[PDB]
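Beneath this line is the structure, given in structure tokens, with notes to follow.
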Amino acid sequence: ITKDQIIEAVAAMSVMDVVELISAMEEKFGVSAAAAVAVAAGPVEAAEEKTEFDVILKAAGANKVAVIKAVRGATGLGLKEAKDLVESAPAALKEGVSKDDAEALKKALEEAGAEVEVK
Amino acid sequence: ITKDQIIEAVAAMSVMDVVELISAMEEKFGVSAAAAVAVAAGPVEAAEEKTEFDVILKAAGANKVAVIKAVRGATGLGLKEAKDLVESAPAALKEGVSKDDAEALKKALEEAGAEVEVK
Amino acid sequence: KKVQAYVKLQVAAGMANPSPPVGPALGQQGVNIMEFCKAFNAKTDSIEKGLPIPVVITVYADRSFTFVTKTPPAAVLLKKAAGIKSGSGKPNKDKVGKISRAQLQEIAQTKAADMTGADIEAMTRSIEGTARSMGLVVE
RNA sequence: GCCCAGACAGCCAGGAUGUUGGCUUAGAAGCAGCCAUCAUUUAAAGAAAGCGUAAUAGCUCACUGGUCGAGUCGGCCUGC
């Protein structure tokens, strides 16, 4: 495909689609030859934009449990892993999830009464 | 500034910037108060987007037949099925495989002279 | 088919009737305490007679019930580690028994699937929070 | 002394895990009584301030967010 076309294709690909991609090139060409695309692909400004999916916990509902329960069930935490971060809300309830999964997670949390925003 | 404006503003900064904001808030408000902000920050999908694997064919190059061979060996698809998945490059060569597998898999495609991508 | 209740706790392997404490309870939710009795002390047989294991039980959709005897160790061996029979009326004033560091990580791990926490040091604790408010010394 | 980092009260959703803490008690399982009142999971949940059960359950409160939106609160003294 045209080089310009490839550039545009990469811009459309979610950072997830590009990560496994650079690691992919790494297997064949090697860390040396694949270094070119690896260093150029990373700049997908996914971090430089503060973005988009994820399940951000804007609010959650005056009680932990319900919210944390969902968190504990979605992440898997005892009594200091989803009770020192799920409050401020470190919205990173989960990462690298599709639109549907992120949508489903949001639902579960909202059911517990968690005002979640999906970036 | 409008709350909505702030949300967008935040979703514009770069990793470094937000870490500077959440830190400034911590010094001003405090680990307890500033907590409510060191949150919406983190989820700046820098890792969420990426640290997960499926193989995808970007291009087969001039060695279509060669690429097909590899595909027919990995997937086990017939000649007609294989070529159909190589020509239009319907991506997904095989999913549900681990890192090493999806990794090594491509280490059998590009050798045939094909540009692969894993999502 | 839409009517369903759910709740059950720790029942002494062998005890059921009479009504108190288990009568109108899970008796006015659809299931009766006629059977379900010999349907508990006839499955929990070959274990420790003195083991208050909480069997999870749904309710009904017809009239019947259901059963699932999960897994004490955890709670037991904790009371039977510093005298379960003779305890201190006011725990924190005196002791009753003692336990080593080995038998601290022992009752630990063996309940991680209910007890919640990452790292074994976080597990060794909490149980150290549950340490004693019932005699027994830490060391 | 507290005040424009909109809180204090409404409304929405939320009050957990070890655990029915122990002892005691026919039973008591946050809530008869006797002792303590720790920790694991978070903006925030007291091994629990009330209603409730035969004992559970169920329902509220404390605690904190969202939404609703400006001075408030504690105290001293004096005139009638």
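Residue numbering in chain B adheres to Swiss-Prot, whereby the residues present occupy positions 3-121 in order.
Backbone N, Cα and C atoms are what each Cβ position is placed from, and that goes for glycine too.
Here is what Swiss-Prot says about this protein:
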type    : residues       : note
MUTAGEN : B:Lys66 to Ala : EF-Tu-binding and EF-Tu-promoted GTP hydrolysis reduced
MUTAGEN : B:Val67 to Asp : EF-Tu-binding and EF-Tu-promoted GTP hydrolysis reduced
MUTAGEN : B:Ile70 to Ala : EF-Tu-binding and EF-Tu-promoted GTP hydrolysis reduced
Listed in sequence order, residues with CB under 8 A of B:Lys66 (mutagenesis position) and six or more positions away: B:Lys85, B:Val88, B:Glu89
Cβ atoms near B:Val67 (mutagenesis position) (within 10 Å, other residues, all chains): 12
Same chain, 6+ residues apart, C-beta under 8 Å of the C-beta of B:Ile70 (mutagenesis position), given in sequence order: B:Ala62, B:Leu81, B:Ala84, B:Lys85, B:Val88
Proximity to chain A among mutagenesis positions B:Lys66, B:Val67, B:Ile70, where any Cβ pair is under 8 Å: none
